[PDB]
Structure formats: structure tokens, C-alpha cells
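Novice: Next up is a structure, given as C-alpha cells.
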Amino acid sequence: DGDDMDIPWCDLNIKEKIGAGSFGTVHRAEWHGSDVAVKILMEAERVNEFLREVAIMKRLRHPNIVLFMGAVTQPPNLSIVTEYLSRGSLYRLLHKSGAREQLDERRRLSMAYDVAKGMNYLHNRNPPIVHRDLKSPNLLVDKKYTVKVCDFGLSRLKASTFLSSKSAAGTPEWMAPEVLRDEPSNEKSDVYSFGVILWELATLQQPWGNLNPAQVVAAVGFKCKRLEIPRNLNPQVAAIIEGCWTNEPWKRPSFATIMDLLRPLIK
Amino acid sequence: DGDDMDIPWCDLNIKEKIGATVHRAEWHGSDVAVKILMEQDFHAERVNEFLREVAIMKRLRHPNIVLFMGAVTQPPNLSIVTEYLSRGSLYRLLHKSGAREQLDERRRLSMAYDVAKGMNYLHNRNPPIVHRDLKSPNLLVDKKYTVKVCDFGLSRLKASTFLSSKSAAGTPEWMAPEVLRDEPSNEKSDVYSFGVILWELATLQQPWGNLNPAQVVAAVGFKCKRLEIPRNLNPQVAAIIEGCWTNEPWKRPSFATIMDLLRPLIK
């Protein structure tokens, strides 16, 4: 056999750190001339869980998804190797230095189209795949400002009507109200998460940030609180955002539809 | 649990034709390119070659290699599905109206560097993969001017020092002397092909093109002839091109070395 997606840890020359998380650290590294990003785990049934995130990334092949390039399968330094996006997360990008001049309206909307295209790809796998944690921080930017979806660790396969485990994980500021209430959810929960991301690209603001997880669960989850949309916002853009936030998940548009509404907004 | 890379023909909404059969197509919202297998090519031997090409592309994951997205493996129209690159082939692009205006020196060198990265990735896979058909037409240009390698129909894995049971095949204008003569070839034969491609990017000239296939076999293969390098060409760029055209394949630089030479020339 051999799919050639197995990497020896000696073949990787680790470089400067680029991010941190509960799972472990992440560094930029050199791999046979190629520039890659390595996701090392903290030195547990999670070993079986790791193989899950690896087996699932191999099933993903789309231009708007972070390119999986292999993995180290030998402890203690397990790692997930992917391509390197030199512009970091869209989150840190939207709120850094001067982004008004760098990121004009057309560019920001385009970035949203990239996300929708990738998300649409996921929802159309067999079985479909729910990201369960779609947020600005989990979106990385290309040298040429192409946005790719990343961090599929909390991503589960949806073969049934709803999700199964009730793992109920994900960042509260971006999760859908039904998820915040810890009740049956589906692919429509991601659509809501996107609603927030579109809001960020459209208004250049940070969602909440004056509220802790508990306060978010309470407000947005059980008290029908939603992010404020400025009257100044493009009605067509606002319309797309409001659609993704509908209280009835089945009333929210699919990413396929979201693409159809965004395409004309560009140029 | 499944491969998720197998596609039914009815899931593809074929669009306009690209080259020749190749078509653009909408696949579950996504935008892909389709390499269809001809009707009369549907037999044991030919289909096996198809299966080999599919097997190889599953083993390729790199930003400068065209993204394999799936494959229809059911008659009729067994095809290979990849991402779509809207600017077409580098060939058509270099010989298009208002070329020099459209492509500055910096960009043209960057495209050369892109090819070098993807080719180094191939030769560094285990076992290494010799393209055996590297040329302008088999290089596709991304919307944002990113170059990627395509057409692995002739690509083979080199376990030994040379290709076992060498098969006479390829395109004359880009083929290395040893190849033209049906001799034991290696990864250094691709290096030669690259030199021609770089020569195209540097001069915007069509290689040969005043000669027929037989004249080329005679000229390059047996008469030690090479393409004419302009007088006004960058001496450092010319140095690279000449290095790739060494009579002895071993004296030619690896794609790893080529990258190191190009990187500085991009300021």
C-alpha cells in the first residue's frame, strides 16, 4: 500500500512558533525545500482521536481548505503537516495596524466568498461534515490574500439528521444559539457562525468581547440577543447576515445559496 | 470507512470546453476541471493506465501541484477531476496579445520559481516521481498568477536509479537528449525540460517551432544543438538555463539548487 502521507520527524526542520492552543504548539518548518506548518501535540484515548482528525483531512481536497500534506505518526511528537499561509489568521488580520487601506471592501467580501466556497464543499461530503467551530481565528490568509478554512479538530461527520456525540465544543462568540443551548444541531449551525464572520468582515468589529463565555451562552443562547448591525451597512450584505442568524435553523440559507448572493456583490 | 474521492458522472454539470477532452464543470457548487476518458479508450490496458494516474495524484499534496479533487471511475466517461485554473496554460499565456505588458520580469521569474517548487516536491517524494512530460502546456496558471504542474499521465515512480523498462514517449521540444535517444532517464531529464520552460519565460519565444519533431530528434538528440540564448539576457538567469542543458544529466542542478538560485533574483 502506501498513500505517502506519513512523515518522519527527522525530515522536518522546525522554525519559529506561529501559534498556540490546548492541543499543542504550532511552528513553521522546512520540509525538503517546501515551507510547511506543523501542528505538534502536547507530549489518553486522544491518540485514537488524533487519527480521526488525520483520516478526515485526507478526505478533504478543496482550494479553500487548508492543504493537508501529511502527518507524523510516531510519539511523542505527533503532528499534522499542512501548507504555510504567511498572513496568519483573518481575525488577527482584521484588527491589526491599518487594514482599511490594505483590505478594501471588495477584498473583504471576496474573503467571505472563499469561506463560503470551502464551507459549501464540506457540507457536500459523504457523509457531510460539520465544522462545529467556524471562527475568524480558524481562518488563515494566503500571501495573495486567499482565505482557507482550517482547524478540523472539532469537525464531525454527519450521517444522520443531527449531530451525535453532544460533545458540544466550540467558541461561544461564534456558535449558534441552538448550540449554546446544548441541543440537537446540524450543518445550519455553521451557517450562523458564518453570519458572524461576514459581520466582522463587513463592520470590522469584534463580536462581543465584553462578555465571558457564560454571559454569551445566557445572552445569545437563552435571551435571543444578536449582534448589532449599523444602519450604515449595505442592505444586501445586511440581508445575507440576517439570513444566517434566523432562529429557525432550517430557514437559514445554505452556503450554496450564500455564494449566489455574494457573487454579484463583488464588483 | 470510504475514500470520498469517487464521483458519479451525474453529479457533474459540464460546462464549456477547455482543451483537447477537458471541460469546466460545476460540482456540488464547486468549480472544477474534468479530464474525460475517450469512448474507444475504454478497455483493459488503457483503463489500467488511468488507474495508475489516479493512484499517483492521490499521493500528491503541494501548493504547486494541481489539486486533485476526485475521479469518476464508472463507465462511461471515466475522468479525472481537479481544481480549475482560470488563466489556462502557461503556453497560451506567454504567446498571447500584449504579453510583455501583462507579465513583468519579476512575475515571470516568480512563475519559474513556482514550477521549481512543485518539481522539487515531486523528486523528493518517496519514491520519487519523474514527470516525464514537463512543458508549458502542462503548466496551468491560477487566477492570481500562481503556477501549478499538471498531466501526470506519463508520470512514473522511480524506485531504482533509473526508470525501469523505459517507455518512448513525450513531446520533442522539451525532451532531454537522453530521452530523445530512448536511453535510461532519471529526474535530471525533467531539469532539462525546465531549462526550456525558463528559456520561454525569459525570452517569450516558442522553442524551436521552426522544426518538426524529426528535426528536433536530430538536432538536440544527436547533433548537440541547443536553443539560442539572447545576448541581452540576464547573465544570472542565463547561467541557470545553461546549467540545465548540460550534456551529462548528472552535471545539471537539482530543482532544490535551482530554487536557491532563483530566490535572490526576485529581490
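In order, the residues displayed for chain A correspond to 540-582, 587-810 in Swiss-Prot numbering, which applies throughout.
Recorded method is X-ray crystallography, 3.0 Å.
The backbone N, Cα and C atoms fix where each Cβ goes, and this holds for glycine too.
Below are the features I grabbed from Swiss-Prot:
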type     : residues                                                                       : note
ACT_SITE : A:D676                                                                         : active site, proton acceptor
BINDING  : A:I557, A:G558, A:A559, A:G560, A:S561, A:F562, A:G563, A:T564, A:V565, A:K578 : ATP binding site
MUTAGEN  : A:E596 to K                                                                    : In ctr1-4; exhibits ethylene-treated phenotype
MUTAGEN  : A:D694 to E                                                                    : In ctr1-1; exhibits ethylene-treated phenotype
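Situate these features within the shown structure.
Specialist: Following the DSSP three-state reduction, the secondary structure of A:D676 (active site, proton acceptor) is coil.
In three-state terms derived from DSSP, A:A559 (ATP binding site) belongs to an extended strand segment.
According to DSSP, A:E596 (mutagenesis position) sits within a helical segment. Long-range Cβ proximity for A:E596 (mutagenesis position), meaning a same-chain Cβ under 8 A and a gap of 6 or more residues, is found for A:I623, A:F695, A:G696, A:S698.
For A:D694 (mutagenesis position), the same-chain residues lying six or more positions away in sequence with a CB closer than 8 A to its CB are A:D676, A:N681.
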Novice: By a simple count, how many Cβ atoms lie within 10 Å of the Cβ of A:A559 (ATP binding site), its own Cβ left out?
Specialist: 9
Novice: Around the Cβ of A:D676 (active site, proton acceptor), how many other Cβ atoms lie within 10 Å? Please give the count over every shown protein chain.
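Specialist: The Cβ of A:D676 (active site, proton acceptor) has 21 Cβ neighbours within 10 Å.
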Novice: Which whole number of Å separates the Cα atoms at either end of the 4-residue gap, A:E582 and A:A587?
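Specialist: So the endpoints of the gap, A:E582 and A:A587, lie 11 Å apart at their Cα atoms.
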